Amino acid sequence: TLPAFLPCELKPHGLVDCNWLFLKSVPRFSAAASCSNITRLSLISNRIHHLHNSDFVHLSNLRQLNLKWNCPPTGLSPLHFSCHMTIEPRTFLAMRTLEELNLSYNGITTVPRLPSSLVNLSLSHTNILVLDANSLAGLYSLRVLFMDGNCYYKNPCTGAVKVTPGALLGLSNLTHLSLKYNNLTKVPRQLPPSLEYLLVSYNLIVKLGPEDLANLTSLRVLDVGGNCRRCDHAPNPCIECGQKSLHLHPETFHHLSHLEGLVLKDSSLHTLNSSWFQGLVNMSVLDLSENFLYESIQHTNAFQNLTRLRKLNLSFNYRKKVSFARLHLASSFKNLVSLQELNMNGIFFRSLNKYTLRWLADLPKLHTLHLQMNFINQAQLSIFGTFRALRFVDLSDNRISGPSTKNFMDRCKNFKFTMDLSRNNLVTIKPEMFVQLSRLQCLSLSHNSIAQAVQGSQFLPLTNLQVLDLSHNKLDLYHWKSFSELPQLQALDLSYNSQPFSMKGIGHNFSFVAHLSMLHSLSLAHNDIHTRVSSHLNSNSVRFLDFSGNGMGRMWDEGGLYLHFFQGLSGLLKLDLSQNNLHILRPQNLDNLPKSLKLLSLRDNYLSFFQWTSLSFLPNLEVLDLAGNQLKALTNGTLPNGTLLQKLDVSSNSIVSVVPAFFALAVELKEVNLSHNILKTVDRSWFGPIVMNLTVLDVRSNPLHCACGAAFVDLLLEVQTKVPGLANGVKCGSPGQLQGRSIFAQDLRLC
Amino acid sequence: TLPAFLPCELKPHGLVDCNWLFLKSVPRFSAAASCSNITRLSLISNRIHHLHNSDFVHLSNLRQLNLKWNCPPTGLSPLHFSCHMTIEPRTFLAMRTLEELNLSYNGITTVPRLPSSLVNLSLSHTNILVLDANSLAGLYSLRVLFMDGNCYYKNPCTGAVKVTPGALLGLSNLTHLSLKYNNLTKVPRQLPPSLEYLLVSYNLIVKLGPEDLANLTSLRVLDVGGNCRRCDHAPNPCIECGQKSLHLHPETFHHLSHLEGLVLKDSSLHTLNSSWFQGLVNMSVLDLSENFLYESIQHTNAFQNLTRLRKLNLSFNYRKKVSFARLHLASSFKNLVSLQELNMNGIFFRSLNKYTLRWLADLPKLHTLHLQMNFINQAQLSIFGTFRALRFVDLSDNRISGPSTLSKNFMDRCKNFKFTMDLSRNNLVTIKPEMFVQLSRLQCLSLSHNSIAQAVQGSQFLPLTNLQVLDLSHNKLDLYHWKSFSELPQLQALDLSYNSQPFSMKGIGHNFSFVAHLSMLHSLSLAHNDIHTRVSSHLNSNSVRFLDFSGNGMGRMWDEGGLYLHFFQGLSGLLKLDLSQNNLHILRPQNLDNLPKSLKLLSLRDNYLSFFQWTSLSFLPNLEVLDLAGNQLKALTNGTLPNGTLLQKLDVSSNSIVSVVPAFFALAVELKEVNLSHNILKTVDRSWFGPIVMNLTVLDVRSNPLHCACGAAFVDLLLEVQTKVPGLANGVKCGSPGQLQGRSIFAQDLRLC
DNA sequence: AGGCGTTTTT
DNA sequence: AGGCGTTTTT
DNA sequence: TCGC
DNA sequence: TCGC
Ligand SMILES: *[C@@H]1O[C@H](CO)[C@@H](O[C@@H]2O[C@H](CO)[C@@H](O[C@@H]3O[C@H](CO)[C@@H](O)[C@H](O)[C@@H]3O)[C@H](O)[C@H]2NC(C)=O)[C@H](O)[C@H]1NC(C)=O
Ligand SMILES: *[C@@H]1O[C@H](CO)[C@@H](O[C@@H]2O[C@H](CO)[C@@H](O[C@@H]3O[C@H](CO)[C@@H](O)[C@H](O)[C@@H]3O)[C@H](O)[C@H]2NC(C)=O)[C@H](O)[C@H]1NC(C)=O
Ligand SMILES: *[C@@H]1O[C@H](CO)[C@@H](O[C@@H]2O[C@H](CO)[C@@H](O)[C@H](O)[C@H]2NC(C)=O)[C@H](O)[C@H]1NC(C)=O
Ligand SMILES: *[C@@H]1O[C@H](CO)[C@@H](O[C@@H]2O[C@H](CO)[C@@H](O)[C@H](O)[C@H]2NC(C)=O)[C@H](O)[C@H]1NC(C)=O
Ligand SMILES: *[C@@H]1O[C@H](CO)[C@@H](O[C@@H]2O[C@H](CO)[C@@H](O)[C@H](O)[C@H]2NC(C)=O)[C@H](O)[C@H]1NC(C)=O
Ligand SMILES: *[C@@H]1O[C@H](CO)[C@@H](O[C@@H]2O[C@H](CO)[C@@H](O)[C@H](O)[C@H]2NC(C)=O)[C@H](O)[C@H]1NC(C)=O
Ligand SMILES: *[C@@H]1O[C@H](CO)[C@@H](O[C@@H]2O[C@H](CO)[C@@H](O)[C@H](O)[C@H]2NC(C)=O)[C@H](O)[C@H]1NC(C)=O
Ligand SMILES: *[C@@H]1O[C@H](CO)[C@@H](O[C@@H]2O[C@H](CO)[C@@H](O)[C@H](O)[C@H]2NC(C)=O)[C@H](O)[C@H]1NC(C)=O
Ligand SMILES: *[C@@H]1O[C@H](CO)[C@@H](O[C@@H]2O[C@H](CO)[C@@H](O)[C@H](O)[C@H]2NC(C)=O)[C@H](O)[C@H]1NC(C)=O
Ligand SMILES: *[C@@H]1O[C@H](CO)[C@@H](O[C@@H]2O[C@H](CO)[C@@H](O)[C@H](O)[C@H]2NC(C)=O)[C@H](O)[C@H]1NC(C)=O
Ligand SMILES: *[C@@H]1O[C@H](CO)[C@@H](O[C@@H]2O[C@H](CO)[C@@H](O)[C@H](O)[C@H]2NC(C)=O)[C@H](O)[C@H]1NC(C)=O
Ligand SMILES: *[C@@H]1O[C@H](CO)[C@@H](O)[C@H](O)[C@H]1NC(C)=O
Ligand SMILES: *[C@@H]1O[C@H](CO)[C@@H](O)[C@H](O)[C@H]1NC(C)=O
Ligand SMILES: *[C@@H]1O[C@H](CO)[C@@H](O)[C@H](O)[C@H]1NC(C)=O
């Protein structure tokens, strides 16, 4: 019965998870029959500061071992405690087929001895400051070596990490090397020619030429960015570059015939020399972000031959203290025929018209365009209508205000054509701002300042639009023709348009909902809807209504005025009534919800009583969420006979008891969440036979009484596969010595 | 020791408070030595459905008794349970000096017999449908009678309540009568001439003349509103009036020589007849709201003789489905020389011209003007500069967007001020200094809840040379230029809260260096701004005393190496700092040590702290108040309050505190209030405090799962400090053992054991 | 001695 | 039987 | 981190 | 509960 790898948790393919258990030593698993099947062990963020020769002898088949964060270096310790990890010399040699080891975020100053089998090692965020030819001796199979972050502001050293010339040459299967944030002044010498990925960003390598990348002819990805930073844009401490620019020899990259990815971000480059990219037929991903290329991208020839480039990042190439009236991409962009994604965020230019992006408009595969954070105040959005293959254009966080002079957007991820105009300065919508954008399927105007009694004339051209996010505006819902000019509209988010609904004395009107014939998903959430609105919603199409964060409590206190508010939503399948200040809920109010309802959320209300037989008025209910209410027990009835309920969430209540056979008639029941309540026990007699059909039974954060004979232990073991965090997350509230500890910290059957 | 009016709570001036204890009967107070000094008893919202002759015999000196909500009528019951209250006949006669009784929200159908001494009775929201000459017999001293709400949508009846002719005549000291929401078709006949206040609103009295107010010449206040309602404005079920208008005889009120207050709201009036107000020299308060007087107020002579009118409500006199281009108040308004307050909310007119309120501009005592919810899109704000005594003008909830083209709430600081304007909830996107011409006298201005998206830089507020308070909360201000707000020489309180959107732009930074140039600034809020990255690393000031920084990301800022380590330090003199809801998962000593040494109040409410090193309080030498509520503390440990600490209040409520280390509080000589509520304490120990427990003014231990075992030690402590523990009598409850879960620590006696 | 705590990337 | 719960005014 |  |  006992899970067998206590205090850890056994998981799928040979993985034992011991993360976050505050262990001071490698667990012995004494009362397991065999540790021979254990091939992966995770000990993340425990407190193991001392490792011994005998610690892994019983785990001799491990292939994967994670020891991250056991002994954090000073700068990474939340309280800046120094930690020094000791490792006896033969500690890891007992695992003769170990393939992957993570020692990151540990206070070690030298590499311990490791087995020949090792393939992937991380020494990142440690205090190892020298790698010489003895550091990783004999690791002939090593393919991947991370040692990032051993000398920077969060894990400081006085000088720099040193990688001696030829130190890694003996690692002749090494393909991936990462040595970022180490204060290096040069690319280490005589690196293994087998390298395909070299990352040396955020060091102090202010000069590069071909000699620094000698014999590395197998490189596919090279990241040399952040070595001459522009600190005006840094979000973190930033080391001032000694020069105006990274010095890059013209022929630096010419011998890297296989190169596919190059990162030159944050290099303080004021010009592009096309010879950098010459002879790289497979250059696919280029990052030029956070440089000073604002003029260069309007003039350069450097893109002429980049005919296989797929992704290009030009973001935050802004001029200090300036925005530009206009920006015109250079004609050489016309050659980027393979280009799928371009990032032009944060260059800072005030008008967007046909000349800005002219040379992108005929590229046959440009799908994705980022134009955020540019202080754009005039935009001829019509230009996007003749682009060859646009799927997503993001103009969010600009200053567009009109024509030129649970996240709803997840629904749009594989759409034909989505535009994001959120976080702009729109106060009214004029249909002319949409000329030539008839192909749009999805549009966000969220987080604008739209304060308008919409009435059918705002969105005239958008005859293909299926999704519209208008959340976080100040829309006045009043005229019945609102949104009826959108013939294909299926999802409409009107959440966080609360301000008008808070006007005491001015009413509103939802009769428009009845005229939206394709509308399937509607949010009216967080609108402060509480008084002076229409008394009936009506639809034949709406299937999901989010009414979270309103005042239905107050509405259902107004005599019968709002008694049939949801009733005319024929076919409604899901209704969210969370956070509606409900202090009671009458049977008549549930009986007048649509009979089609499969999901009702009452999360985070103030219900301290619930009449369970009233679930018979929701014949089709499969999911009921009553979490965050004030239920004192599960009582005043039982789940009623015939109920189709599949999930009941009654977490985060004040439940102290459950009545006999409470769950027993709910034949379809699969999930029950009882967590964060005040149960002293868990009883088979609450469920009867249906406990064996449950897929999840969550009983964490209950103050379970762990006295010696305790009965619940046998129940939880019988369904152990179905109770999340059983091994160490289900804890006792009493007696005193066991408060806050696992129900398995004592054995409560052996006594 | 035991409080001895258990389970109730004894309060000052003979009040015993038994509210909300779910009692099914009048408590006996057996344990009390004497119940003779009990003069007031409150039993609100208990479950007493049956009252007996013997219930009140020990409480024979009661002067006030409140029994409301004990037996709710069906319509008012939250679950629509029917309730019938039984009352034995001599029940209230045991209290021969009873002066005030509240029987409201109880299912009674008959008035019980009452003592002669009674002065104030409420029978509201009951099921009494008839008052006849026997209902209130012998109550010669009765001054006040409320019986509102016995026949309306929330407490329905079949017909209407009936007050039979002359039923109340024998109550010849009766001064206040209220009979609202009763479905009356007429004012009851032969009411007592002693009446000074008569309220008959929200019935169906569609017709009134002098005959209906016969012989009531002592009236000071008459409320006849809501008898012919306009249902287009109702927030609740509304009965359609049978007529276009309430029918009001011209001389209805003429004989009410002493009348001071008249309510004609929601009467469907399309005209005013001046004869209504004639002969009423002391008319002070007039409510004409929710009528159809949109034309009438631009033309009528009705205000000519209202020379003592102080308050006038014209609100929501709008035309159905219409807003007006313009509006001119009638010249008769010029005569309202006593007028202090005028409410013109919700008429719906789009321009506010210099002329619109021309006839108000010379009234010598007009202090307060309400112009909300009018769909005003053009406004000549300059006119308010010429008004003779304006103290507050409210233009909130309109559509103003700029200068005219025509020819914890910071504003609470402004309630005594000489001149405040509220422009909140308008459509401003940029501020132009010209919108402020002639408003140089303004001391307070709200622009909150607009859409202002502007890199303020010193030129926005030029005319406002006397402005002390500026509320800019809930906008989209771009804090960047150092000259922001430096044109406001007298600015003392600035609210920049809920301007978060710019701070959420990933890759564009901001700058707070402007704060250093605001030389009078005493109170600043940067709350709920998502301030977390790419901002200036130092705030500086010599004047700022209160900074609200709640709802930001200091957690993330203090995880960026040393970049923000001295963020608050240069606020010299800072006295209060709110760092609640800043996603703090840890605090180092250096973080507290680099707050200004002047600090008296620090809030860390609702963070994620599960450790706190108490010896770090020595680095806050002037601290008097510390709020750590809503964190994840598991105990009070890792130090004790240090010697010399000036701490007065410590709130550690709503944590997960299971233990307190010995003498944790002992050296805090100044300590007065400690909140330990909503934790997981099984006990409360004198040894946590030592002798300073006697100097505490509040020790809050509710919602802890106290172990109520037979000898339990905490009981003696709590009794020793009983006047200092809120809700001791019934609100401090046991978690265990099972028999006592959820019950008062005094439900058993835990010493006799 | 070793605590602290769920730790993106810059 | 009585339960429900903090209940402004409309 | 926002016209010269 | 929001022009003609
Ligand atoms: C990574 O390398 C950089 C650059 O070599 C290191 O920063 C440098 O640290 C030196 C010496 O510690 C600084 O000089 C000092 O300046 C202060 C104040 O101006 C002065 O009081 C001292 O006496 C001394 O002269 C130097 O400015 C600084 N260089 C730069 C460009 O920032 C850095 O410490 C190394 N490690 C890390 C973790 O960054
Ligand atoms: C530029 O990128 C292309 C696209 O990947 C490279 O072409 C590919 O090169 C590899 C060799 O690394 C080919 O795989 C091999 O094919 C041979 C011959 O049939 C086989 O014996 C090997 O087992 C191996 O699978 C791959 O098929 C080939 N693909 C195409 C579409 O040609 C190209 O070589 C790159 N150019 C440079 C200069 O790096
Ligand atoms: C694009 O590639 C072509 C061909 O490699 C480059 O043109 C050659 O440049 C070489 C070296 O400078 C000159 O000696 C020749 O005149 C050119 N060769 C041919 C065959 O024309 C061209 O410069 C590249 N364009 C850019 C902007 O880098
Ligand atoms: C919500 O708006 C609708 C449509 O504008 C209003 O319903 C109509 O009201 C008119 C009179 O104003 C009646 O003649 C129609 O019979 C109504 N139509 C329907 C479908 O009901 C309705 O009054 C508004 N609701 C509220 C509460 O303002
Ligand atoms: C049972 O309910 C608890 C309490 O709501 C759930 O725990 C939350 O999980 C979400 C997502 O994992 C997190 O954002 C929160 O950290 C958790 N909340 C609390 C209060 O701890 C839990 O996941 C539910 N159980 C299952 C199996 O779904
Ligand atoms: C109108 O109100 C005034 C002021 O309240 C009344 O004048 C007072 O009358 C009382 C009688 O109760 C005298 O004691 C005072 O001497 C008067 N006070 C002042 C300041 O003049 C006046 O009687 C009221 N008139 C009517 C007809 O009601
Ligand atoms: C305001 O009061 C004056 C009294 O000064 C009213 O004047 C009287 O009006 C009636 C008919 O309108 C005349 O017959 C009298 O001769 C007038 N008497 C005096 C003494 O002037 C005046 O009508 C009142 N105003 C309003 C609008 O009712
Ligand atoms: C916030 O703004 C201040 C003032 O504009 C910046 O400090 C100035 O920086 C300039 C150069 O850009 C220097 O000449 C001076 O040190 C400062 N000038 C003045 C007038 O005080 C500061 O850089 C900004 N803070 C951040 C983080 O950008
Ligand atoms: C001790 O803290 C508790 C819990 O934070 C306080 O209880 C709150 O009191 C207000 C009073 O208006 C209530 O509206 C809230 O519902 C209470 N919150 C909770 C979670 O119960 C209590 O007031 C504090 N004690 C004192 C004396 O201030
Ligand atoms: C905070 O206080 C706790 C409780 O005293 C400390 O944890 C104890 O520390 C000793 C180490 O000297 C252990 O042997 C105990 O088992 C720990 N007890 C518990 C209940 O955890 C903790 O070290 C203190 N934290 C710091 C940073 O000093
Ligand atoms: C809902 O169930 C609870 C718990 O059993 C009921 O409360 C008990 O009612 C009995 C007799 O009616 C009392 O003697 C107990 O003291 C109550 N127990 C507790 C823990 O409060 C409650 O009456 C039920 N309500 C309804 C409406 O059926
Ligand atoms: C690029 O490198 C060449 C090498 O001759 C140099 O002369 C030239 O100045 C550079 N050209 C550009 C376009 O930046
Ligand atoms: C009040 O009067 C109306 C009209 O006579 C009538 O329809 C209704 O029955 C009465 N009761 C209530 C509770 O409104
Ligand atoms: C007001 O009442 C008088 C009688 O006092 C009547 O003759 C007149 O028509 C009424 N005028 C208005 C404007 O209602």
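Note that chain A is numbered according to Swiss-Prot, with residues 28-432, 465-810 shown in order.
Any Cβ shown, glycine's included, is placed from N, Cα and C.
Among the mutagenesis entries in Swiss-Prot is A:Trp47 to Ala, noted as: Significantly decreased NF-kappa-B activation. Listed in sequence order, A:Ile71, A:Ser72, A:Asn73 are the same-chain residues six or more apart from A:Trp47 (mutagenesis position) with CB atoms under 8 A from its CB.
Within 10 Å of the C-beta of A:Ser104 (mutagenesis position) we count 17 further C-beta atoms, all protein chains included. DSSP classifies A:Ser104 (mutagenesis position) as coil under the three-state reduction. Among the features that Swiss-Prot reports, DNA binding site is placed at A:47-51, A:72-77, A:95-109, A:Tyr132, A:179-181, A:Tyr208, with the record citing similarity to another entry.
Neighbour count (other Cβ atoms within 10 Å of the Cβ, all protein chains): 14 for A:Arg74 (mutagenesis position). Among the sequence features in Swiss-Prot, the mutagenesis site A:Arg74 to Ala is noted as follows: Significantly decreased NF-kappa-B activation.
Swiss-Prot lists A:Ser104 to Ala among its mutagenesis entries, and the accompanying note reads: Significantly decreased NF-kappa-B activation.
The Cβ of A:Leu499 (mutagenesis position) has A:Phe476, A:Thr477, A:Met478, A:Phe493, A:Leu521, A:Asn523, A:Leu524 as same-chain neighbours under 8 Å, each 6 or more residues away in sequence. Here the residue is the original one, while Swiss-Prot reports the published mutagenesis A:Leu499 to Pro with the comment Highly susceptible to mouse cytomegalovirus infection. Shows low level of cytokine induction and natural killer activation on viral infection.
Within 10 Å of the C-beta of A:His642 (mutagenesis position) there are 15 other C-beta atoms, taking all protein chains into account. Quoted from Swiss-Prot, the note on mutagenesis experiment A:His642 to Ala is: Loss of NF-kappa-B activation.
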Requested in this report: Count, for each of the binding-site residues A:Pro100, A:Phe108, the other C-beta atoms lying within 10 angstroms of its own C-beta, and report the residue with the smallest count.
Outcome: A:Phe108
Query raised in the report: When the number of other CB atoms within 10 A of each residue's CB is tallied over all shown chains, which of the binding-site residues A:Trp96, A:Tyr180 has the maximum?
Result: A:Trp96
**Report entry** Integer Å distance between the CA atoms belonging to A:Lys51 (DNA binding site) and A:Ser104 (mutagenesis position)
**Finding:** 17
**Report entry** Coarse DSSP state, helix versus strand versus coil, of A:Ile75 (DNA binding site)
**Finding:** coil
Query raised in the report: When C-beta separations to chain B are restricted to under 8 angstroms, which of the recorded positions A:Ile75, A:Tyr180, A:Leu499 qualify?
Result: A:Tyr180
Query raised in the report: Once you note that 32 residues are missing between A:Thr432 and A:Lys465, how far is one Cα from the other in Å?
Result: 36
Report summary line: A:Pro100 (DNA binding site) to A:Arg74 (mutagenesis position), Cα to Cα, whole Å, comes out at 13
Requested in this report: Would you count the other C-beta atoms found within 10 angstroms of the C-beta of A:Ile75 (DNA binding site) for me?
Outcome: 20
Report task. Identify, in sequence order, the residues in the chain of A:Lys51 (DNA binding site) that are 6 or more apart from it along the sequence and have a CB within less than 8 Å of its CB; answer 'none' if there are none. Result -> A:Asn73, A:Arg74, A:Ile75, A:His76
Query - Distance, A:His642 (mutagenesis position) to A:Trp96 (DNA binding site) (CA atoms, angstrom) - result: 46
Requested in this report: Provide, as an integer number of angstrom, the distance between the C-alpha atoms of A:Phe108 (DNA binding site) and A:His642 (mutagenesis position).
Outcome: 49
Query raised in the report: Between A:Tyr180 (DNA binding site) and A:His642 (mutagenesis position), what is the CA-CA distance rounded to a whole number of Å?
Result: 52
